[PDB]
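Enquirer: Here it is, the structure in full.
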Amino acid sequence: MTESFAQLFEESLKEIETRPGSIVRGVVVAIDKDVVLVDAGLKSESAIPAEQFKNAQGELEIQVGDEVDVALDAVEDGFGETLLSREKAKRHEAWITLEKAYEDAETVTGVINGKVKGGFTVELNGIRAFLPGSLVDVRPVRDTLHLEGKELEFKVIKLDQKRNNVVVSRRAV
Amino acid sequence: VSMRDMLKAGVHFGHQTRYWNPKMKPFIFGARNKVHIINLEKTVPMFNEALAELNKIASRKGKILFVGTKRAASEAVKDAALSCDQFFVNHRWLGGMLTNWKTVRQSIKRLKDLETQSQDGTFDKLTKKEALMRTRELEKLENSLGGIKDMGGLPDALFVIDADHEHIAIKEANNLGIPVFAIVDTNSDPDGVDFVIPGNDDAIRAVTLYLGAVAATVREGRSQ
Amino acid sequence: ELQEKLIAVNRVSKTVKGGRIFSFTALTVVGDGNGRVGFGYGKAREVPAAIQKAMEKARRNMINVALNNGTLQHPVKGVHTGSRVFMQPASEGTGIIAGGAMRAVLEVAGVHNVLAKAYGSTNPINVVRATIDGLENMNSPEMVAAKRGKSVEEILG
Amino acid sequence: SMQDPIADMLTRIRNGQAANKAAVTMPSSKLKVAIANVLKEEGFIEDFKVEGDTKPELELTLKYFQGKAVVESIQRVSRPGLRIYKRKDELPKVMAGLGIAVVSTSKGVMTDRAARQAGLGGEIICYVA
Amino acid sequence: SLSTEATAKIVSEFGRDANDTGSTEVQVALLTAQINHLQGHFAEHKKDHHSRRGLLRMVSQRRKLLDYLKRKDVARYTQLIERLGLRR
RNA sequence: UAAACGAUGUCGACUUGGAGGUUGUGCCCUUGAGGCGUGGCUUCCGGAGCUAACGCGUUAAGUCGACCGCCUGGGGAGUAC
RNA sequence: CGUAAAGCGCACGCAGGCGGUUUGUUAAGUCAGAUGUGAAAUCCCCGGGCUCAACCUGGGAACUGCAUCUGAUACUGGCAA
Ligand SMILES: [Mg+2]
Ligand SMILES: [Mg+2]
Ligand SMILES: [Mg+2]
Ligand SMILES: [Mg+2]
Ligand SMILES: [Mg+2]
Ligand SMILES: [Mg+2]
Ligand SMILES: [Mg+2]
Ligand SMILES: [Mg+2]
Ligand SMILES: [Mg+2]
Ligand SMILES: [Mg+2]
Ligand SMILES: [Mg+2]
Ligand SMILES: [Mg+2]
Ligand SMILES: [Mg+2]
Ligand SMILES: [Mg+2]
Ligand SMILES: [Mg+2]
Ligand SMILES: [Mg+2]
Ligand SMILES: [Mg+2]
Ligand SMILES: [Mg+2]
Ligand SMILES: [Mg+2]
Ligand SMILES: [Mg+2]
Ligand SMILES: [Zn+2]
């Protein structure tokens, strides 16, 4: 029974799309202290650094056999290694959260990283935001020092996907 | 092994188009997404023939050297080779393991001397620090030569993972007439290999598939 | 049991800070006198050690030649670097007709009756290599019949 | 320009063997067909065929034995510049008879052995060993 | 080079039919017409050697075609050389 | 007349690849961008092969074919007549 | 014949050299056979005589050629398509 290699492999292509940026769920086979072996099943057990799998507390919230959704980078960098990274998954989830929060008009905490001529740059879950300088506060707050490094809640006004910037301000209240 | 069995493990993937050896054209089904797809229709029958020849070799008291030094598959190769009363190399292949077998014999003699000494005694005739130093030397030698420490003579066949990764061993084998069965990915050169098994050589699951088939056939030949 | 013949000994030199360091090279050929011949080349500070290294190397790296009653199967040309050698089968009684470098190789190989001549550079080290290659590519009627998918007389007769 | 199509055929054979090609294809001709026929009958090639009517393509399926080309050396002798003719008693033999010399006689193309046994001489097309 | 209309006229004049643009007669006729036209250009620009090379090329090609035509069919050759006033 | 140099005569045929450039052209994605081919010229790596090596390597210095131009120790000398 | 001596500075082009594929015909080249001739001696083979050899000598082979005649027609050439 010569069930065609073409048909059999075509079904796998139905189940596998070798394209960078595509999100595929993979199973961790082994967990090392510095690397995590995720066998998503493309060319090798991808050794994603364990630092990515640490939360804000530095703990591994994953176990042996856990499935995690990872974004595709490539197939082999000269040594046959499939490159995968949990950080890009973080990025995807953060973008989805921001996109839904704009529809929800919800407020998210963020830390003002710096200031520019047109306003300020904030950090929201690792994503850069612009806060209009004229819209930082209702009162003419001369004290620009206190508004640095503190977690303040902002609402997404204009979410920009082409420049990877999010327009935020102290709305709602 | 089954065509479905290999396809499930993903044997069919290969390296990129830009990194390939033209001599592997017959075994390449084609390309998709700028990545080569190996022909498993070539893989399965050749693997069975390799199993048959390895069965004959193992049935005539043949010595089989499992060789693969990829960091991904070294542990699997060690365990699989030990499971079948055979020999392995799981760390960096030393250039001249076969052609400089005389010097490797000197190293094996050193290993036997060290462990015989460390169990008979004379460490009580040595400063505790000298004892620890000689123990460290023994440990390093054991790591280096543990898989071949009891091989005794020239091996009767080589099984190789990633022919390109282990080309040095393939070169010594070619010079010494030792038959080489090798997992040869699309990017590697199959000329030096007597029995080329065309398939993925990275994925630990596929490596384990090949090795499990090899070990089963070897045990069949051994039991008699 | 194998017979070994030293073809040439030469002194080389390497220059270092203190001056010239003298060494020696040895070219030897071993043979079974029945169609198996190997050649070796060794280096050492002294001549006996160089010759012994050459002998050890010569015992390996040896090949088989399908002789025919002490003579070649058919005329053969060999080529290595600038040494072009020509050999042809000869009738009984001719003996070994060849230059010294080819003479030693053929004698230790067992070719009893051969006509040979070296063209171009007579450098012994390359003449030996070209002779060995020529004798190696020389095929036999049984092997050519096997290749062509016929019998011996089907080529001979 | 192209001036020896038999040389082109021989060179195609030689280069395809060197490149380990399974088969070779060339513009056909009756002389090429007869030379391929004698080569096949002497067992230096597997088989041959001709395809087409207006621009016939002749195809030779080569043969390998031990990862080696069965045809070791194929060389034109009577090149267009210098034609080489021999009499029945002057017909050369290649590799002391191990090879074959292709002869064009008054009775068609045949090997040196056949020409000698039939008492004829002719043009030495090429040597094959 | 030559305009489409003059070439069409020459083709009709010297060809068996309009589709025939490869007959030796029409080829020679086109070559002759272009040679005659270029004569003025080289009459004024005597130092235009690069173009003079192409003029020599077309002259030589016409010579070769005329030799072939003469050896293959004398009657058409005589007719053509009379009609074009050539060989003299 | 020149280191008029690629120090590589002209033309034809066969022989694994890769990364570029430049200039046409076909098909297809929803086309712009973008993906599949198919020609010309051209640069750099590199296998077989070849070479004394250096290297050349489908634009060969590989494998052959046609015709032509030269070469035969250095100096005297591209000099004397 | 890239660097050791050796590719004209480059292109066109007459004489000359070579020439895609099919059919017919020709017998020029080519091949086969035969005839004549290729002086004798010399070289070579089998023998013979000087006590051996040199030397002399019998028969033969050879003298690869040239010319003529009758044949073969694959290849090259001529002619025709
Ligand atoms: Mg050596
Ligand atoms: Mg010389
Ligand atoms: Mg024009
Ligand atoms: Mg001058
Ligand atoms: Mg000059
Ligand atoms: Mg210049
Ligand atoms: Mg320049
Ligand atoms: Mg010059
Ligand atoms: Mg020219
Ligand atoms: Mg290169
Ligand atoms: Mg002068
Ligand atoms: Mg020079
Ligand atoms: Mg030039
Ligand atoms: Mg002609
Ligand atoms: Mg013809
Ligand atoms: Mg005649
Ligand atoms: Mg006479
Ligand atoms: Mg007598
Ligand atoms: Mg006599
Ligand atoms: Mg004819
Ligand atoms: Zn690999």
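Chain C residue numbers are taken from Swiss-Prot; in order, the displayed residues are 10-166.
Quick reminder: no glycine exception, Cβ is built from N, Cα and C everywhere.
Swiss-Prot feature annotations, pasted as is:
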type: DOMAIN; residues: C:11-74; note: domain 'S5 DRBM'
type: VARIANT; residues: C:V21 to E; note: In strain: SPCR7; spectinomycin resistant. Not a ram mutation
type: VARIANT; residues: C:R112 to S; note: In strain: NEA-319; neamycin resistant
type: VARIANT; residues: C:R112 to L; note: In strain: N-421 and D-1023; suppresses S12 streptomycin-dependence
type: VARIANT; residues: C:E151 to S; note: In strain: B
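Neighbours and distances for these, please.
Expert: Within the same chain, residues at least six positions away from C:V21 (variant position) with a Cβ under 8 Å of its Cβ are C:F31, C:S32, C:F33, C:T34, C:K52. In the three-state DSSP assignment, the secondary structure recorded for C:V21 (variant position) is strand.
Sequence-distant contacts of C:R112 (variant position), defined as residues of its own chain at least six apart whose C-beta falls under 8 angstroms from its C-beta, comprise C:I105, C:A125. C:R112 (variant position) falls within a helix when secondary structure is assigned with DSSP.
Listed in sequence order, C:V161 are the same-chain residues six or more apart from C:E151 (variant position) with CB atoms under 8 A from its CB.
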Enquirer: Per DSSP, what is the residue tally for the domain 'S5 DRBM' (C:11-74) in helix, strand and coil?
Expert: 13 helix, 39 strand, 12 coil
